Amino acid sequence: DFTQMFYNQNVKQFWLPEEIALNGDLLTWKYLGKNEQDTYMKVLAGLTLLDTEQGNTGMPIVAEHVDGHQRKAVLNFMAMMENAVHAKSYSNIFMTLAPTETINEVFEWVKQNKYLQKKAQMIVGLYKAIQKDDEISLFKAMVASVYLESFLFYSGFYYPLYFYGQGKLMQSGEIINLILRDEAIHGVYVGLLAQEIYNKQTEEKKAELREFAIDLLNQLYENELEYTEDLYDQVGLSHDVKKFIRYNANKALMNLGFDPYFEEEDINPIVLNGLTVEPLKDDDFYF
Amino acid sequence: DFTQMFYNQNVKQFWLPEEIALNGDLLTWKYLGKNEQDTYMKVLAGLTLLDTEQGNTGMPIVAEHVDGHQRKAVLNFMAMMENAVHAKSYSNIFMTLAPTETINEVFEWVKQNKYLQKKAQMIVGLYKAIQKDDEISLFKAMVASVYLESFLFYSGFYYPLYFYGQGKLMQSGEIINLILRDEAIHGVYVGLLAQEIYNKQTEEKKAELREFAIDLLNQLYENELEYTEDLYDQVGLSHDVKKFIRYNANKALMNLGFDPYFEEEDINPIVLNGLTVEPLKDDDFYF
Amino acid sequence: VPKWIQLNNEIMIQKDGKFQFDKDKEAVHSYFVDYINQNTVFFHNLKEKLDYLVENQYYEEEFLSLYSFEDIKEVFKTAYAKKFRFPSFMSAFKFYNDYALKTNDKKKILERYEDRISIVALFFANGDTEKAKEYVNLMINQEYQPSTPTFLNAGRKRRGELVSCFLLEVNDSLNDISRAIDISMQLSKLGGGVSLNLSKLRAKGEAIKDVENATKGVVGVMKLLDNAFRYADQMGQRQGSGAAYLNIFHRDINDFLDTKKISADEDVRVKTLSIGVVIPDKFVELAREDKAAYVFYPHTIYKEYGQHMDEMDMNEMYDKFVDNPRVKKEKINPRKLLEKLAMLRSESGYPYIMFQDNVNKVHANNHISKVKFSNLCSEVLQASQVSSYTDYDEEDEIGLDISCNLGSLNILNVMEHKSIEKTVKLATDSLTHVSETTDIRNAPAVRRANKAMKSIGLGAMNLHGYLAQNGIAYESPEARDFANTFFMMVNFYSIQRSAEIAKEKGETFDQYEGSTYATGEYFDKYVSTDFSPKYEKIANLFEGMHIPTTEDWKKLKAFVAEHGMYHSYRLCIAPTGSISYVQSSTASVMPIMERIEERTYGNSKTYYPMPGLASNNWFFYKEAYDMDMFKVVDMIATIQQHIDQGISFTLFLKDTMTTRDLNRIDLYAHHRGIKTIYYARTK
Amino acid sequence: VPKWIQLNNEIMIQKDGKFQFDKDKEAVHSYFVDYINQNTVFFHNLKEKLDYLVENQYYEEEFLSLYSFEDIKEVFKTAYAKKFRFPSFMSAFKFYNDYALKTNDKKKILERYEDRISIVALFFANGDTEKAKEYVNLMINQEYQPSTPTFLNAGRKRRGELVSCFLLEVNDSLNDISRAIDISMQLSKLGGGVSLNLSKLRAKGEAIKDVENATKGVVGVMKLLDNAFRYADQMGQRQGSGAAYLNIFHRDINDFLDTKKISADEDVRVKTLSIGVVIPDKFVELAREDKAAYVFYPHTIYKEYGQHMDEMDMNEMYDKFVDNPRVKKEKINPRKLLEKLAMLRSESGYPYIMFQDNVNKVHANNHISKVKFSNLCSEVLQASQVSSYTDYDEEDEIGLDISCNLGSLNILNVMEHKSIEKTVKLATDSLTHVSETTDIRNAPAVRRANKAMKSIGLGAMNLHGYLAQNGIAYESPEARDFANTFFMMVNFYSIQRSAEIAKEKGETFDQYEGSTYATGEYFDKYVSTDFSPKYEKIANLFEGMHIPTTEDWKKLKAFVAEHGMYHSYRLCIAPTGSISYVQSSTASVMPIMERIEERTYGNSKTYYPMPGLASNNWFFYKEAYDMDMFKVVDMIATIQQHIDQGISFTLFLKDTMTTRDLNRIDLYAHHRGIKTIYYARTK
Amino acid sequence: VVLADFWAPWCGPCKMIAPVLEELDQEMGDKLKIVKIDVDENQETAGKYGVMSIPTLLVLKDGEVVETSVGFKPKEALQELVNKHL
Ligand SMILES: [Mg+2]
Ligand SMILES: [Mg+2]
Ligand SMILES: [Mn+2]
Ligand SMILES: [Mn+2]
Ligand SMILES: [Mn+2]
Ligand SMILES: [Mn+2]
């Protein structure tokens, strides 16, 4: 009921890194404090590392196990965007803002970081556990994918959106907004594929899959809180970032056809500013 | 030395069938004989099948086994083109020119056609035989992919080109030329990757790989002859198409770094004719 | 979760295989004790409450000044003498969330139910203490429910108007279109729904002063009115709802219908404009005979004949239009257009199907004007005259634009009290007071028609609830017999009260002498046919009540001839979807959509069982979707013969039925005399 | 391809390294001989042509009845005695495609250039044969060009209005907003563009009758105006164009600008409504010091002070508003708002920037009102009083709304004939006649202000053409000296003609006594500074013409003091668009965008070199985008000091120049006294 | 022993149970009586038994309700339900 519509929306959102000139960001970058520059670098590396997993494994593995030519085509298109567009865009932002040696060090740090690794490996673990012709294992991986696309990225997206909403780092913020817009539709689409599997299950199996999804969400959420404090306490933003994580967790659940887990909260306004014909056959006029 | 330039070429060649309005072919299509329309539908259906498998299976699987994020980005992009752009374009052509029943019948015809099933069996079999960290199985699949890109498509491409060259079906022909332009660069790129693996081997191993490549080519060739006769005898063109596929077989071999295998012949000349946001400062307010 | 909501959530928790319907009374008790009494500000005496409400701009001081304080005090005492208890949690929740007066911060409750009723009664009586107590007894017994604007805004200062709906005639000029937009925004500011007749607007591609093919048709006016209603949307309390009505023989009928298509582009798509289609009998005749039909360009007809297309009789003038070379037209397929209507109703519920000849065959005021369109709820069928708004500093020719003052009888409570006559007469008096006290300075035609026509709307509700609580199936012939008898009595007493008001005031509505009331044509079927119940079970319901016989109808006809009629229109059955909860009644005379409505208000679901739903009457409360729509059409046509205006007839369809089934229901409604069809709800 | 179009395409075919500019005259000859002379209706005599045109409702009879046929024939002979020949094919193409009268089927041509000019002159003279011949000489010499509405519709029955602009004040009420929509549509159906001042409308989240957060802001009114202008699209032949102006201190200024963003959603975006921003000097001061600014809610200020926000001097009352707790506002960043303006103009060319204090520093009629907003072309700057449109059957308080009576002087042909005085006086008389004969009944304020203020707009065009054809660079100081002298002469003779008309009619414009003309404050810089050319080359251009001196300006000041001034406003430089082709002139006083214009017409590619372009003056015709915008600002400010109204100043920006460069140009324009900035054209 | 079927003409599941009851009458109609009651025409009986949805099958023994089954049931499940009370 939905693949051709998503095909259309995906292909009409096509874009390339070269379209946004990045050099003018140096005019606001130079005015940020060390903690702001440090947080931005770390967040950016976090997003880059997670998105690479999605391009190399997440999207291609789902495309492999999903049946249907049109679904495979949409999924291929999404994998292409991760590898050919998003990955180049993140690299471009980095090369503009930091010298080569600084980029290498930030990636070394974020690669060793406990909270980034915990979530990255949890997601990758579920992708590696998909078994041929087993729709339960596929569903679990789709849940992981939706959580990455619609939830885990957002502790990171917060900061570029926060600057973007203030008139700072506008070129890279525009790029991030385009990336985020792609991840949103990726999350919704994979969510619909997961609901299709979920709806084929018994009531007991459904309850079991719901418990899986909520348990996974809880593990990721508790690690996100730690990840958030680790990055954002030094710039005083953690309270507001936490509200943004919960709001996006609720969107991820709704993508999977589940009820929201967290109470509704308002979001930081600066970040918001960044964001059957049957023919009449006669004898029907006579009664 | 080459991936970056292929990346740039592939992304700059990006297109969608909807860019080309097809209603202009309606009259030249109406005017073709029943035999001509039948061959044309079947030819494009055979192409659709090849692109379906190249997009679903061939390109993603090669992407999985080839090392390097940039090489993977090129291969992922090529995969997307196969199933999200190329395979779909044929349906755009079908939906314009043909009634639903004729479309349904031709897709049923691909399923039961023995030559089309044999060529798919052979090519996809080699893709699915790739073993992780086994460069020889990968080489064999890359040879198969080059043969699909640079040889097997051409029994199909002949007919749209033959019409384009006579000023007939020129909108459909424009789509086909764009597809052909893509496959030419896809065949070169995969050819270069295959040569990388071949060049790592002993002379004895190389001799075996040439045997594999030539045996496979001959087996595919013999099947393609029967396919060509089956499609083109009713339009009187089988001998002409055979010359064209031999011509392109030599191009496939060359893409693999091998000498031409068939002698040169005169191709129908008709077919040859078918080919910033800078912020203000305090000094801008005084003049 | 709140305690009252949790107790209300226990309705569907089935013990012993039965619904816990007794938990709703517990739910309402918990609601009151834990929220309403705690959040109601209390005064040491009624004098302090009235002084505080008048001084703080909550109440008008004018309407309370005609009574001495002892009179108001005794009115309140006789309001609390009833000791009214809400029967369901949803009734109290809806009242105290939508109608009960709250402080400026919306934190405390200033009005009880018995205070809202007392204030509305004091407004209605206008200086009469005994009449105020009569109104208090009428409303606290819940026999009569004033419309939502009237109930919510009577006696209040922060109020709009007491009129629930307005009908505007748009003439074919830029001055008239701009004034129609202005009046639509003014009346939407007042809170009432606005319906506009676009059939007089000339078609797309017509000539503007020798400049040919310059018009945008009625669709440009729909876009203008849609943005006007979006702009004047009552600040966001409730989105500005407007209605556009077009004759099916207008050339823009397909463009008019395409506005509700999902595939329609945003440049032609309207979003806040409900659309209605006026279908003369000629269109049904053409579709039945499968002849190719013609939709006409209104301006060509105006130039050729001097009258607007909707002002002439389609059945007589269709052949003359078709044979006229000077009348431009385009060929359409009436059966294909009917199928398009059916598919549009299936996909979106629009348009409102109005059978013009079904309205005008029994319309009493055809001399004033034919009924060319209905209201936003497709139940106000009144004569209207278009206003010729001229240039600035030029006097405008003000016509009649329909203003409808609505009021609903609770059939269950009216019948249980055996008080059809008194309830109908008191409701007629209250509606007359609402019409009189209502003036609208920014709509000259609405004001003129309110002063001259004095038309009121006395609807009815809880028909299905009364039938199910009496063991009568809504589709059964006994239900139709009861509807026939009850609404014949309602019409009898409404006419009697109108004639009594005309006698007391010495004045009738304008152009009454040309109406069928004056000539006696209205009473022909009443002095010829006896409408007493044919079933002994139904006749037992009217025990202790004097059913008007043929002789009584003859006496009423003579009385009307001698003294006249104060109201041009008296009866019109509105959907009443909001006040139905407060009165514990089913909405309108429509069958119930669901036995237990599921509603989400916040993060908690609030179930509302149907009024009186229980185990013994479960299968009497048969859902409207499971019912035969032909039987519902029969019921509404039985009711409609006693209602001078229309009835908000909603079609409840299943997803299994096709567009041909919808067309069959539409044609059966047309054949049975149904005047208007409101909605096509699909399950 | 046609022969004339084919010959026109030989302009770009370069032989011997030079463009074949002489091919253009061959293009005119071929065009005429093969198309025009064949497809112009020829009559046996002028009498038959006039009878055919009046009888077939092509011409009005009233203006031709003021002359005997001998006088009309003599006027037409005077027009044809010149033997005017179009020097470029594009001129004839523009005239005979847009302004030449054609038959009702558009197959043939009824009017030549000498016929349209004769009819316009006969309309202007109003019964005077000598005045008609003078107007014929003025227009056939192409010294003066009546505006597109005036030139097109003068003496024609199938017309609109001769008025080009309509500047409407919108008061803060629903009745006033509805009347604004009505008047906007009634003036768009007349053809002229409509500009509306929305600064008086209260912002989003304001109160409507003591209920808070009720308004949806001026954006809803912009939606209504945009759809009103879309509806009044003038057949679609020319889309309905309307402007909306908002003070930068209005709270909705950010949402006002957000509607022109490409990323803006369809729920906020307006398409047919151009936007302008009025920037007082206070905003520029706040941006200069990088201190936080405040945007105020207009209705809070109106409640507190009894006056509208835009009727109060913000340079004086900004602090009073800020330290007023009863005035609602939110902190903003003035530099961020300036950057937002710059990027909005880079992306879409909007908004128009109006420096209010630059306008009002030298505004003569500040006593009547300060200039709060400009027109759609951002060049009319006149005093306006808001109209309080009250409810129906209540008398409305009619204010003043501005209208364009436009006409352009061809600087090249004006100075070649050495007739600055005669051309300016005749143009002033023609514009006075156009203003007097304009009677708009559906716009009360527009009609009242036309009768009272009697304001006209006398612009100039072909400045760059004259400078380049005389070997003067546009950015050169000699060009600015010539503009100073020429426009001082134009102002002198316009004031002289206005005073002469006031003397001959015995009446001035309403509230003239409070204007700086009566007090003599206007003539201070004219009696204190000599505006004679400072360059010998420039002084030779004015040889044979008496350049007014300081003593001459003193005599003019005394004459104005004794006799008054008939026109409140006289000079305003419009963009002079499609009619600039017909006059073979560069558009307005703006520099040329491209040396050779590449235009697409049907399936043909047409080339239009700017008039007088050749090898010798190729580099004098420097493209506007190649020019320094600061020197263009200097040129316009030199012109602006002699124009009482504004100048349609379009910024021509390169792709490489950022938003900081655009902001620097804007701030230099503000510093140099530029009143309005029209467009930001990026190449 | 009586199997009472509470049904309606508009009820889709009630149309599916009709052939199942005809087969059950052919196999067991010597020991089981099958009774059908249309709730749309007989609301008093449907109200008396505390039926609140359809299809509803009541097993009655000597006038008393001994078992209640709601919704569609295959033949074998109805045989098991009735055989408990024979
Ligand atoms: Mg008219
Ligand atoms: Mg007001
Ligand atoms: Mn990504
Ligand atoms: Mn993604
Ligand atoms: Mn391909
Ligand atoms: Mn390929």
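Numbering, chain D: per Swiss-Prot, residues 6-688 in sequence.
Looks like electron microscopy, 3.4 Å, at least that's what the header says.
Every residue, even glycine, has its Cβ placed from backbone N, Cα and C.
Here D:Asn380 (active site, proton acceptor) comes close to D:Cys170, D:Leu172, D:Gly198, D:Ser200, D:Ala248, D:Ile407, D:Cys409: these same-chain residues lie at least six apart in sequence, with C-beta atoms under 8 angstroms from its C-beta. Taken from Swiss-Prot, the feature active site, proton acceptor applies to D:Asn380 (among others), supported by similarity to another entry.
A 10 Å cutoff on Cβ-Cβ distances gives D:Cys382 (active site, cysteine radical intermediate) a total of 32 other Cβ atoms nearby, all chains included. DSSP assigns D:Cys382 (active site, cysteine radical intermediate) to coil in the three-state reduction, outside any helix or strand. Feature annotation from Swiss-Prot assigns active site, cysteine radical intermediate to D:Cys382; the stated evidence is similarity to another entry.
The number of other Cβ atoms within 10 Å of the Cβ belonging to D:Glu384 (active site, proton acceptor), over all protein chains shown, comes to 27. Annotation source Swiss-Prot lists active site, proton acceptor at D:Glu384 (among others), citing similarity to another entry.
Annotated substrate binding site per Swiss-Prot: D:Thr153, D:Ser169, D:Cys170, D:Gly198, D:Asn380, D:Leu381, D:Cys382, D:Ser383, D:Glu384, D:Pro580, D:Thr581, D:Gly582, D:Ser583, D:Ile584, in sequence order, evidence recorded as similarity to another entry.
Under its mutagenesis annotations, Swiss-Prot gives D:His255 to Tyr the following note: In ts-A 73; temperature-sensitive lethal mutation. Classification of D:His255 (mutagenesis position) by DSSP places it within a strand.
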Sparsest Cβ surroundings (other CB atoms within 10 Å) among the binding-site residues D:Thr153, D:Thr581, D:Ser583:
D:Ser583
Provide the number of Cβ atoms within 10 Å of the Cβ of D:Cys170 (substrate binding site), excluding the reference atom itself.
28
Other CB atoms, at most 10 A from the CB of D:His255 (mutagenesis position):
27
Work through the recorded positions one by one (D:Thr153, D:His255, D:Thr581, D:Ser583) and name whichever has its CA nearest to the CA of D:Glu384 (active site, proton acceptor).
D:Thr581
Counting distance between Cα atoms, which of the recorded positions D:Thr153, D:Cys382, D:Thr581, D:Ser583 is nearest D:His255 (mutagenesis position)?
D:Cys382
Between the Cα atoms of D:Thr153 (substrate binding site) and D:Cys382 (active site, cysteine radical intermediate), find the distance and write it as a whole number of Å.
14
Report, in sequence order, every one of the recorded positions (D:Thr153, D:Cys170, D:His255, D:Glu384, D:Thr581, D:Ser583) having a CB within less than 8 angstroms of a CB belonging to chain C; if no such residue exists, report 'none'.
none
Could you state, as a whole number of Å, the largest distance between Cα atoms of any two of D:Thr153, D:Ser169, D:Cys170, D:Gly198, D:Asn380, D:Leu381, D:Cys382, D:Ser383, D:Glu384, D:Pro580, D:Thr581, D:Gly582, D:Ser583, D:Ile584, the listed substrate binders?
19
Does DSSP give D:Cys170 (substrate binding site) helix, strand or coil?
strand
Would you identify the secondary structure of D:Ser583 (substrate binding site) according to DSSP, in three states?
helix
About how far apart, in whole Å, are the alpha carbons (Cα) of D:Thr581 (substrate binding site) and D:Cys382 (active site, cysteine radical intermediate)?
10
Between D:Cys382 (active site, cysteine radical intermediate) and D:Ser583 (substrate binding site), what C-alpha distance do you get in Å?
14
